[PDB]
Amino acid sequence: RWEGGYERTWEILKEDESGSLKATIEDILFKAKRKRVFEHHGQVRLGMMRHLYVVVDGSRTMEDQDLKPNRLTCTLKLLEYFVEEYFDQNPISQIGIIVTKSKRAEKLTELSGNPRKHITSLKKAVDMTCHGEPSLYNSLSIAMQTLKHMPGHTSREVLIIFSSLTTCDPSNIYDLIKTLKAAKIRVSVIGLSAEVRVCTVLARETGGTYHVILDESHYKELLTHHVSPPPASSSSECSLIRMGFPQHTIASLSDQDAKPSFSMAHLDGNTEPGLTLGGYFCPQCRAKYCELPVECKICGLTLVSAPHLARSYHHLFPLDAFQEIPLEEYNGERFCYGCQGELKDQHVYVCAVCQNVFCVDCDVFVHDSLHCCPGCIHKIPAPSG
Amino acid sequence: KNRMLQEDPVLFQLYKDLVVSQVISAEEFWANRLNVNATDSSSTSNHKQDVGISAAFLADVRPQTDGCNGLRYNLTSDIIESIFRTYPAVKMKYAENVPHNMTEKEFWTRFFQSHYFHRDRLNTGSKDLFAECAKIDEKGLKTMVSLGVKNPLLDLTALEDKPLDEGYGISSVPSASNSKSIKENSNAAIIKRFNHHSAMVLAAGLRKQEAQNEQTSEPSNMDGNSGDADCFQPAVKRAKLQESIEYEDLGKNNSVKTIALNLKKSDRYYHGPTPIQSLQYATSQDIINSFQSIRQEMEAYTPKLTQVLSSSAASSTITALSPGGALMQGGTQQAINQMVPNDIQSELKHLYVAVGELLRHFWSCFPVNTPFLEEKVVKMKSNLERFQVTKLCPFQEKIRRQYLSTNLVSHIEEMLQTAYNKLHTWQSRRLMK
Amino acid sequence: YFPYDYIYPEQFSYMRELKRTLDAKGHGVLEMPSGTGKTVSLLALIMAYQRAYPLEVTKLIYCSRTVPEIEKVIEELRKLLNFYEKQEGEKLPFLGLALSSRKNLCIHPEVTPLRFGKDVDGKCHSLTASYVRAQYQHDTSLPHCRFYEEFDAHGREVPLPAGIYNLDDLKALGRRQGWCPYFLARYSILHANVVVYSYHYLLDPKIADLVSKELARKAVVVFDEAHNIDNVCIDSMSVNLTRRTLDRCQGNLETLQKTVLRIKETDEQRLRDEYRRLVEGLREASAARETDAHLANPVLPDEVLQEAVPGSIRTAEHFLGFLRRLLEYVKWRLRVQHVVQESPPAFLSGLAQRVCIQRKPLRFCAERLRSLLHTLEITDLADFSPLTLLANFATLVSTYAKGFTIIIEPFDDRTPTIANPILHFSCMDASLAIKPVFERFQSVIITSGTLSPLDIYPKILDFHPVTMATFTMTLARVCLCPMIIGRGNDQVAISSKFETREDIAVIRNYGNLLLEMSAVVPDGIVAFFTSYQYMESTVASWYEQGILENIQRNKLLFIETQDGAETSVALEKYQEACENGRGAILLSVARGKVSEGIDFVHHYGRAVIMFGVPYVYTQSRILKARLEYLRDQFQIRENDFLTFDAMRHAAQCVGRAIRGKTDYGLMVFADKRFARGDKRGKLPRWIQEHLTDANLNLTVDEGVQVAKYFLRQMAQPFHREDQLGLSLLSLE
Ligand code: SF4
Ligand SMILES: [Zn+2]
Ligand SMILES: [Zn+2]
Ligand SMILES: [Zn+2]
């Protein structure tokens, strides 16, 4: 019965085209198993200066293995990567690390952009018991009251790491729809290997996007989907003003070494508990402390540092696309317009405008690292006007 | 407010010098410092295992109700308190039998020993809660009547009074319904006990925010698996329009920044007779001239031997190899000049920045004459003297020496100035009476 | 004609189903997936046939089994009314009559809020056509039945109502223009174009609720979920008789005699004028609204009650006939309580020894029961209700007994002693309940989403031109996960071999297979137990032994009560306790009447666990005569329907949570009897692609990851699922 039936599952799998060329097409189906969803982007409108809120379910669902030795191990490790790749892409923003554990919510790291503080917090978050049940109501309470004091010229989005369990919290979180719909705060959850309808209704009543974790690769995808600053609901803001351009200071300008250290509890700046020698300078406090391209606590305006953060999204929107042809128009001497090679896996990648020939390793290098076709350069800037 | 300033010694160390150096008052301490964390920092003691507890603890109240004869009194909620935080009239019943069981510890066992098993009829207090819960379900009966839709108690009743039947459908039990009379009595109470535990959500759903709509059936219920509602609708040309005008502005004004414009056109103007092309002719001639000159590389054999131009090339190397006379030992008084200002004046200065940021803030809206409050226009006046006086003796304590003082006071006078800037700018918009 | 969008290629699968069953006058049997609008499928072509008149005539009667879903039928067809209305241009006249008679009745705040239906309608009719028919004129006793008086004035008038209403419409219109549901409905039956009401109301042989005029020209009637027709029809003619009833009847025997004694000629000469008219020319005098208040026809397929005024000429003489009956009937009861005896026509024969004149006064009694009270028009109906029981009974014993069955059940069923004996008269031929239906109708279509063996329409013992198997495709990824369990570790014993109380070692792992179902599956689950004491047996070990210790911690639990009052409570909770931050799995009984009228949605309720073979197991010896008669019909049926009776209730209960076609459903099968029986009982569209593809003896611990694999994939973005646009043949 089953001793045969356990091995009727092997009968077909093991066997293939016999005689010659065996265990060959089994490898071909594995390549045919590949090539999942690429981009499907092309959007406009919103996404600028997010104010994210990490919300972590700490529950007994973590004790199931399912991808890793812990579901936090699946979670927490790639959050650091998600932190770094965020600060890579979006430095104009800041993130609220808030942890739910034992039916409450602990705002673990404040809404800020200092990566080491966030990452070591995750390195502190390693040895978490995740005792108790999830409570989103305490999480939204922090999320309200913090972002309540943020301007309406702020992007208001929440990223919830939920372990798909029972949403164990009172006090009419169904009525928190109209609370937060009016409060123009977006809330995005993704479910860990299952679905919560109420939370699924929550996000579809939000405009925040809900998903379910499939796999570790798939876990990365939706992170990567939420790296990009999304086009949230209309009528948020237009502008955001008193973007402080700073100065770097060399502390060697006119008076050479007239100050042994530029942090002595009286100097304009010197914000954090450490010694400094003068590296930076804000306009409004005239605040000189450790360099930070974010904001301050006395002038209270945004320490904008343009080549970093006014450059990041500044080309992250205006992209175009390529096309693929299997044909052989042999442009070059059977070459690439970029790296100049050939393999011909029938993916001859042609630009939409300048129409230049590329490979996967030239398409990926654009579509992950270069983000534009340089074949448009020499082709845009010469007749540009 | 006082437990806040005692349990936190760092903020107390901040709160000390406003009394020690007499910077501000306590009335001024709780007027412009906290003001936001009254919801944020006070969000700990109110929630505490999600208050307005309805569906969080109720999952765990029955399994964690007993460890042992005395496994109780953990912390605050430990294992007894949120039981009280759901039943109200039953909480009045608890209060009624604490002297009946004398010791409260005795009550913790007795009041819950017999109610846990099957049935509690030994004391008036146990019987009080027992009878009340039947009335509670009788009270819970009346509320379910008021909804009365999607409830086939209505739909079943239409088919049984009509033939005068479904009393036999009740009275048709097999399997030895003759001589036990034990669990027939028991299980219906446990049915009743967990329906109490089921309506314990209902007994705590009112605690949430009173949670009432009671369902007038909303007669549409349009099965919409189709239709393509497609809730979000972006892309009605919003950043398409920005791209058409900002790159147009990045076209007509391509980098009008510091070096980005002024050196740019100045050397384009230096190209001169470039539409005349007479320079471009000589260019294209010099393109044609040294065309051949590179490739021969006999001219470019010896484009190296100029040791005349090695010495000067060695020179600014050696010149930049030794800068000198710039106070190598720049510190070594900094340790004394750290511990003396970073004993008070790190926190003292922070007393200002908790306030002076708001001092920038009220003036950050004041000429609109909207945020013009008496609470704020004299808060302009209040801390003005409360800070710019209390720094003067920390200023005057360090002018004990002269060059030990005059280096650091080049950097503190901003605090005097950003004060006086604000004060100076205050009358740039002259306020009326 | 409402295709209106992608209709999951089914209306075309049912397009020719109409055109074969209707144009050729086909009787017709439809399979339907539970995941299909029961009317969006059907009425969209039916209402299309209402517009597409053939030779001339298109009636519509419709029935179903629950009055909320009755209105749910009405609910979206109002947009279907509006749908082509804008499309075809103008709007034509229409009427759909929800006629739930005994349910919604009186606006009057005095009559209304007394809980039951029948007794309070007796107060209503006693007021209208017994107090204000006897005491015609008056001021105080007349009271204020204005709505009936408004109907009497409106009878002369000819209004034209709008579209199809509900039972809350005539209620608010009771203070406005409506003259109450009972008569505005009588006037609207006069020109009704669509009737929806209960499957029960048509199938009342006790009071023969003749809905239309008997017009079998083209009588066009539609049937959904027509599963337990026997459990309708046999129970529709089932007659219970309490000893407590008889003694109360024994008490109002001489009570009514005192009314006879106090009335000398006042009501008596009222009889004398018209009892002579009973002899001269036979005509009912209680034919207003008292024809539906009294037993209209206990035994409908008869010729006529020609020689009325039976062997009984006077009233106390007729009263003595019941003294000859009841006092002998307890003599036919009290000694018989020692032995269960199944002798239906032998009883009336031995009765003929005891009853002096028989077989006419047996059949001509219940009207002369009523009519000799009609010259009184005094007795309140709930008082008189246990009496109308009795003259119904021997009337039924008079006419149809040789095909039917008498059963006497004195012993232990909720009486541990013999403290309430009972007998029953059942019929057996639901055919003969539905033969008059079929003769009164044209050719009318059953649709049952559970009916997998077509061989059970000859359990209805009838003929069928059209009886096929509806096959729908699923480009919705995978419709559902049917999961036969058969654990090997905890060793499946899920049929009650060692019965629900013979061993709890069986029961040691129903919690284990549930809690893990609870742990994985979110979003509310409604499971099906067998009976109430089974349910009471189900949770019996669950409290005292450690069971709920994680079960209440994961979701919560909704006990359904033997009493329907407390049963409706958790319901109020379950629709709420799912839609908040709680899964809250409901716990219920299959054969109990918690299993109809719901239509669970993807919102709440999306999984069902089988528990045991869903067969009867309870009522003794109601089987054997029912058994042997189908053994007198088909002779190998012991094995046969005693499978399907479980099966016809199984997916009746189980196959409910999936609607539309994307709504999900985890209908797992914890069962020991699966080998042929579950396979025969599951739909031929549903055994084929889904049931046991390679998953039969699926131990729960292994079957854990199945639903995990199921849902996680199936909760991915649904870009497109079987999108139909234009007509591209495909030819199924
Ligand atoms: S007739 Fe219409 S109103 Fe008069 S009793 Fe019956 S319902 Fe109440
Ligand atoms: Zn400033
Ligand atoms: Zn390339
Ligand atoms: Zn290009």
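Just so it is clear, chain A uses Swiss-Prot numbers, and the residues here are 10-394, in order.
Every residue, even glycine, has its Cβ placed from backbone N, Cα and C.
Residues or ranges marked as domain 'VWFA' by Swiss-Prot: A:60-236.
Under the heading of mutagenesis, Swiss-Prot lists A:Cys291 to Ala and annotates it as follows: Reconstituted TFIIH complex lacks p62 and has no transcriptional activity. DSSP gives A:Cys291 (mutagenesis position) a coil state; it is part of no helix or strand.
For A:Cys308 (mutagenesis position), the Cβ neighbour count at a 10 Å cut-off comes to 23, with all displayed protein chains included. Annotation of the published mutagenesis A:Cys308 to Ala in Swiss-Prot: Reconstituted TFIIH complex lacks p62 and has no transcriptional activity; the original residue is retained in the structure shown.
Its Cβ placed at the centre, A:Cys345 (mutagenesis position) has 19 other Cβ atoms within 10 Å. Quoted from Swiss-Prot for the published mutagenesis A:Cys345 to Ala: No effect on the transcriptional activity of the reconstituted TFIIH complex.
The note that Swiss-Prot attaches to the published mutagenesis A:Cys360 to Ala is: No effect on the transcriptional activity of the reconstituted TFIIH complex. Look at A:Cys360 (mutagenesis position): DSSP puts it in a strand.
Packing around A:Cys363 (mutagenesis position) is summarised by its Cβ count: 15 other Cβ atoms lie within 10 angstroms of its Cβ, all protein chains included. Quoting Swiss-Prot on the mutagenesis of A:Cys363 to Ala: No effect on the transcriptional activity of the reconstituted TFIIH complex.
All protein chains included, A:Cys291 (mutagenesis position) registers 24 other Cβ atoms within 10 Å of its own Cβ. Proximity to chain B (Cβ-Cβ distance under 8 Å) holds for none of the mutagenesis positions A:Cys291, A:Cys345, A:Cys360, A:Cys363. The 10 Å shell around the Cβ of A:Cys360 (mutagenesis position) contains 20 further Cβ atoms across the protein chains shown.
In the vicinity of ligand 3, defined as a Cβ distance under 6 Å, the following of the mutagenesis positions A:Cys291, A:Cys308, A:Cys345, A:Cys360, A:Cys363 are placed: A:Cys345.
In this structure, A:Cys363 are the mutagenesis positions from A:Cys291, A:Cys345, A:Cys363 whose C-beta falls under 6 Å of some atom of ligand 4.
Among the mutagenesis positions A:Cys308, A:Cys345, A:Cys360, A:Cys363, the residues whose Cβ lies under 6 Å from any atom of ligand 2 are, in sequence order, A:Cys308. On a Cα basis, A:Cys345 (mutagenesis position) lies 53 Å away from A:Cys308 (mutagenesis position). Taking only the Cα positions, the spacing between A:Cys345 (mutagenesis position) and A:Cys360 (mutagenesis position) is 12 angstrom. Here the CA atom of A:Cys291 (mutagenesis position) lies 44 Å from the CA atom of A:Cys360 (mutagenesis position).
Between the alpha carbons (Cα) of A:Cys363 (mutagenesis position) and A:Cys291 (mutagenesis position) lies a span of roughly 44 Å.
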